[PDB]
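Comments concern the structure below.
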Amino acid sequence: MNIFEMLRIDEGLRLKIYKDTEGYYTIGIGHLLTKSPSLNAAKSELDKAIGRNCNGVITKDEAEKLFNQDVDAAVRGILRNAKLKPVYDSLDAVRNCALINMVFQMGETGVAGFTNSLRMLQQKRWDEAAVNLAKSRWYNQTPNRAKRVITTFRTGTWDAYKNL
Ligand SMILES: [Cl-]
Ligand SMILES: [Cl-]
């Protein structure tokens, strides 16, 4: 398992504009287009992202390209963030995928807000971090994915994604 396969399982793949769990216009593999309620604004953002008149639909190749760009950005974001980098530097490869997953979903800012959990992760207090991460809107709104990610931080293995 790797970050791409992981996110692909959590985000799925849709080639037509859709609304995510929060109701925001999205496409491809969880690529957020806009928080605005206007479908036209989304269509505009899509064309700008792809470089052509898409009329709300893209190809699989286009979806994968946006995906590579998004994973790269999430990684770069972590590495430039003063609160996130130290955590990332402290973790093993499997657990860092869980951190990338969160950033991909909630953004750098959102993740930087889990101050307490972040400190527990840095200290390698896995079970404690797991409980703390669960006390969040994130866990209450998307419990299945949150459990997978949390199990990943807790065990340092891919068990939660095996058999999916
Ligand atoms: Cl809570
Ligand atoms: Cl979920």
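Method reported for this entry: X-ray crystallography, 1.6 Å.
Backbone N, Cα and C atoms are what each Cβ position is placed from, and that goes for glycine too.
Features of the protein shown, as given by Swiss-Prot:
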- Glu11 to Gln: Complete loss of activity (MUTAGEN)
- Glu11 to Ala, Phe, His, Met or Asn: Complete loss of enzymatic activity (MUTAGEN)
- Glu11: active site, proton donor/acceptor (ACT_SITE)
- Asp20: active site, proton donor/acceptor (ACT_SITE)
- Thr26 to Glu: Complete loss of activity at neutral pH; covalently bound substrate (MUTAGEN)
- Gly30 to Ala: Almost complete loss of enzymatic activity (MUTAGEN)
- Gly30 to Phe: Almost complete loss of enzymatic activity. The enzyme is destabilized by 1.5 kcal/mol (MUTAGEN)
- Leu32, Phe104, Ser117, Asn132: substrate binding site (BINDING)
- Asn132 to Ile: 5-fold decrease in enzymatic activity (MUTAGEN)
- Query: Measuring Cα to Cα, how many angstrom lie between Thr26 (mutagenesis position) and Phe104 (substrate binding site)?
  - Reply: 13
- Item | Rounded Cα-Cα span from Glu11 (mutagenesis position) to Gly30 (mutagenesis position), Å | 5
- Task: Have a look around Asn132 (mutagenesis position) and count the other CB atoms within 10 A of its CB, chains all included.
- Result: 19
- Note on the structure: Top of the recorded positions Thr26, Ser117 by count of other CB atoms within 10 A is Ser117
- Query: So which one is it: of the recorded positions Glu11, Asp20, which has the fewest other Cβ atoms within 10 Å?
  - Reply: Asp20
- Item | Residues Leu32, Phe104, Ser117, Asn132 [recorded substrate binders]: greatest CA to CA distance in Å | 27
- Task: According to DSSP, folded down to helix, strand and coil, what is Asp20 (active site, proton donor/acceptor)?
- Result: coil
- Query: Expressed to the nearest Å, what is the distance separating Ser117 (substrate binding site) and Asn132 (mutagenesis position) at their Cα atoms?
  - Reply: 6
- Conformational class of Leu32 (substrate binding site) under the three-state DSSP mapping: strand
- In whole Å, note down how far the CA of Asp20 (active site, proton donor/acceptor) lies from the CA of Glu11 (mutagenesis position). 9
- Query: What Cα-Cα separation, expressed in whole Å, is found between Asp20 (active site, proton donor/acceptor) and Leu32 (substrate binding site)?
  - Reply: 8
- CA pair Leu32 (substrate binding site) / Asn132 (mutagenesis position), Å rounded to integer, equals 27
- List the Cα distance (Å, whole number) between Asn132 (mutagenesis position) and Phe104 (substrate binding site). 20
